[PDB]
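Input: a single structure, listed below in structure tokens.
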2 protein chains.
Amino acid sequence: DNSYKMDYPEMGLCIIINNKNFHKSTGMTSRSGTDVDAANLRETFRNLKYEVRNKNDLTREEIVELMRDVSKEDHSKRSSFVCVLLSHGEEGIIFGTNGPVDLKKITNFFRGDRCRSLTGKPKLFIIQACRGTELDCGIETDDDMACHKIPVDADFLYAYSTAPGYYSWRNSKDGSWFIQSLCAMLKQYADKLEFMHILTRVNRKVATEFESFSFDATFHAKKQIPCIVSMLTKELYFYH
Amino acid sequence: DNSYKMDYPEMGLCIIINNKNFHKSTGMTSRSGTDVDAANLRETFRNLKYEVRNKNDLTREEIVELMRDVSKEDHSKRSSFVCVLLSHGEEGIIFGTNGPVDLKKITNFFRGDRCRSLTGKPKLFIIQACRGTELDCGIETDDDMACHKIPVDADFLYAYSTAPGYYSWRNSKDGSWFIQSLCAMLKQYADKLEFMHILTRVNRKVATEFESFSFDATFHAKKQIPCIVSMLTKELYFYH
Ligand SMILES: *CC(=O)[C@H](CC(=O)O)NC(=O)c1ccc(CNS(=O)(=O)c2ccc(O)c(C(=O)O)c2)cc1
Ligand SMILES: *CC(=O)[C@H](CC(=O)O)NC(=O)c1ccc(CNS(=O)(=O)c2ccc(O)c(C(=O)O)c2)cc1
């Protein structure tokens, strides 16, 4: 029908890569507050019946190896796959503790031709990381081959914390604006709303309720809009 | 609320930029079939009650001047804004008849801080153009500042014909896979489904029903998935 089959015996894995401390050589600062996000996500996805695996402070090599190994598991009995990345980033890039890795390298292991037991199933990548350094100042308000094949990039969804090219906000006490919002809206709406509609509420929450406050005028009164990228081919409900 | 107000006196403008013939220096071939796309879009959006303006074979300077001018119109009585680009492209780039221009230069005129009469209203950019040269081989199956402000990048939706880095297919006789599918799903579902759900059906239609056939193996048996990029903050229904 019009929605993904989510009544396989297992909902699937939820891999959370939580990079907090970075090698001195990289110059990257410790991501205070990321443990709050990681715990929030773990509970949130546990409640949606995902098999959560938390991984901390992985090098880029370990990230790639982890994703390769996970993609070689047999996911036949699982409805979907979720991977959450919490780290520093730039456009198209997430950081290991020792340096950058392209997101495409991580996601390619899950292409429809490379992970066959996830073919036709939604593969969700949730990314809390910057996509560049820009700050949003805001504004005051007939040959029939039907289904012989599917594209290898079909059935991926990326839930980015921020717009292309932009900074992504996090605070030590409450975690990141995006993950805070995402978890809240999943807690409230996962048993009732289709996923793109949940993510749209997340966009509104981040866009409307958060604004930076800083003694540094260059860092003050800033705003953020998350960015949903869907190559999904069906509606996704976490319930059946 | 949860959905955009779509009962202003006018649905809004639908600008269709149809680039078919290109200057010698571009090395770009004539985009046979694009007029089928242009006409299908004109009729589809007319039926949704948008004020359609078709523009043909614009240089990149004319595109930028056109967008600047349109963004300076008073859109107070309009619910939304639609811009469709039909041309050659690369990632982040659309071609004027005389060469490339960054999409960001076109969309920037419509930011929340730069086009005030569209602040808070959905701005949709529908893009039929390649995003690179890859071909998809497929696989057989405390502080209350709550508004206040919104991000300047809020309330944009991009409906890209294809995934990042990939080719985008066009048929010399029926038009492009994406635009044919988009017009068909709007015709069938605009009176019944929220817009992300209509685009999801477009994704499925393109992914499942189309597969290239070519005497050249390089171009044979290829697939395509469109790519929805939402920075919207509410649900969008074309009926009220
Ligand atoms: C650029 C990047 O990849 C990372 C992404 C990430 O770590 O999630 N972003 C940052 O490194 C980053 C670092 C620091 C801050 C600001 N944090 S703060 O100083 O605690 C702060 C100041 C003012 C203010 O209003 C807030 C707030 O949350 O509202 C936080 C942001 C991003
Ligand atoms: C690269 C780029 O930006 C543009 C985008 C665009 O024009 O919309 N793409 C192309 O330039 C382009 C050119 C030619 C074709 C193939 N067209 S065809 O020769 O009519 C054809 C051959 C085989 C085949 O199977 C089809 C089909 O529709 O199935 C069409 C594609 C893109």
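For chain A, we keep the numbers from Swiss-Prot: what you see runs 34-174, 179-277, in order.
Header entry for method reads X-ray crystallography, 1.7 Å.
Here the Cβ of each residue, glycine as well, is placed from N, Cα and C on the backbone.
So that you can see what the record holds, here are the features copied from Swiss-Prot:
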- A:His121: active site (ACT_SITE)
- A:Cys163: active site (ACT_SITE)
- A:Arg207 to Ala: Abolished ADP-riboxanation by C.violaceum CopC (MUTAGEN)
Item to check | Fewest other C-beta atoms within 10 angstroms, as judged across A:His121, A:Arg207, which are the recorded positions | outcome: A:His121
Checklist entry - If you measure A:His121 (active site) to A:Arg207 (mutagenesis position) at Cα, how many Å is it? => result 11
Checklist outcome for this item: Across every protein chain in view, the count of C-beta atoms other than its own within 10 A of the C-beta of A:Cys163 (active site) is 23
Checklist outcome for this item: Across 4 unbuilt residues, the C-alpha atoms of A:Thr174 and A:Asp179 lie a whole number of Å apart, namely 51
Checklist entry - Just the number: how many Å between the Cα atoms of A:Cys163 (active site) and A:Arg207 (mutagenesis position)? => result 10
